[PDB]
Amino acid sequence: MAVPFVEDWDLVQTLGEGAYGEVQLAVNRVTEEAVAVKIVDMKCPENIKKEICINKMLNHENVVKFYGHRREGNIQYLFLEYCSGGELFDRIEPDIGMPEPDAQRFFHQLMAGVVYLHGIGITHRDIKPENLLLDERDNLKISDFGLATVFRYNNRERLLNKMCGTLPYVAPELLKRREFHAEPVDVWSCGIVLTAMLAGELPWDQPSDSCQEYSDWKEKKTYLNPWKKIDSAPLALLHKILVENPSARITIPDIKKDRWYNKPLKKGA
Ligand SMILES: O=c1[nH]c2ccc(Cl)cc2c(N[C@@H]2CN3CCC2CC3)c1-c1nc2ccccc2[nH]1
């Protein structure tokens, strides 16, 4: 009775969506802490044990947090950090976006976690608003790593070649290169999220020259949408992130030294 009941987590509101389905909400029975519980099947692995193995690495307040998992046979109960704020996705007004300051804030915290993960040599590989969560105090938390993978290990980097993520966010070299560096791809996806945060619409369908939109951008025709909606400062920033050559793109270390990234905008409380 060192307990009693405490590890009884009641199933409730269905948070839904990926990976594939479903992540539930879990009030605890005794203390009713709230937790994110992702529900997975035997029908994966071993892709699961990978997600769970990575998820046991993450320790940052901008990265969703791991607690454990119950085996329950061919159903895995994933115990993950809960955020009440919901998807950053749902904070972007369509065709509008949001207040530059709110956007810059959210972006720092995104850079925060993405620097961190890259820190420990991991890449998320599907950064998008549906995947960037917000707690009660609107703090961005990167979630879902069933897709994230190890790219550095023992100091040595690995070039990725697997195509994955989400077309509108995925960077160009994912579509034109056999192998690529993991980090430049996460920056682009982050840049794209900045566009959507400052524009409330996505720039293009895929980073294919085959896309009228993508070509105009590489034309510099930034009187078109969305860049038209975007102010000059951050638009100077997206001009460095959304750089087709992954070797010429901006690096997060330099993104930290960008005029707009370091322009004062938002107040707290
Ligand atoms: O708090 C969460 N923690 C997670 C930890 C890991 C994973 Cl894979 C998902 C979530 C996760 N859901 C993904 C975020 N999105 C929906 C389900 C799931 C995939 C895409 C939430 C969440 N909290 C919410 C609060 C309100 C509304 C939804 C919410 N989802």
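Swiss-Prot numbering applies to chain A: residues 1-43, 48-273, in that order.
This deposition comes from X-ray crystallography, 3.0 Å.
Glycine residues also receive a Cβ, built from the backbone N, Cα and C atoms like all the rest.
The following features are taken from Swiss-Prot:
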- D130: active site, proton acceptor (ACT_SITE)
- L15, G16, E17, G18, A19, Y20, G21, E22, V23, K38: ATP binding site (BINDING)
- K38 to R: Abolishes kinase activity (MUTAGEN)
- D130 to A: Abolishes kinase activity (MUTAGEN)
- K132 to R: Strong reduction of chromatin-associated CHK1 ubiquitination (MUTAGEN)
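On the structure: features taken from Swiss-Prot.
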| residue | record | contacts (Cβ under 8 Å, 6+ apart) |
| --- | --- | --- |
| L15 | ATP binding site | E22, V23, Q24, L25, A36 |
| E17 | ATP binding site | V23, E134 |
| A19 | ATP binding site | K38, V40, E55, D148, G150, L151 |
| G21 | ATP binding site | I39 |
| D130 | mutagenesis position | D148, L151, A152, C168, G169, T170, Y173, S193 |
| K132 | mutagenesis position | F93, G169, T170, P172, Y173, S193, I196, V197 |
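Taking a Cβ cut-off of under 6 Å from any atom of ligand 1, none of the recorded positions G21, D130, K132 qualifies. Neighbour density around each Cβ, counted as other Cβ atoms within 10 Å, peaks among the recorded positions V23, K38 at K38. For the gap of 4 residues left open between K43 and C48, the distance from one Cα atom to the other is 6 Å. Within 8 Å of the Cβ centroid of the ATP site, not counting the listed residues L15, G16, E17, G18, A19, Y20, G21, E22, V23, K38, the chain contributes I39.
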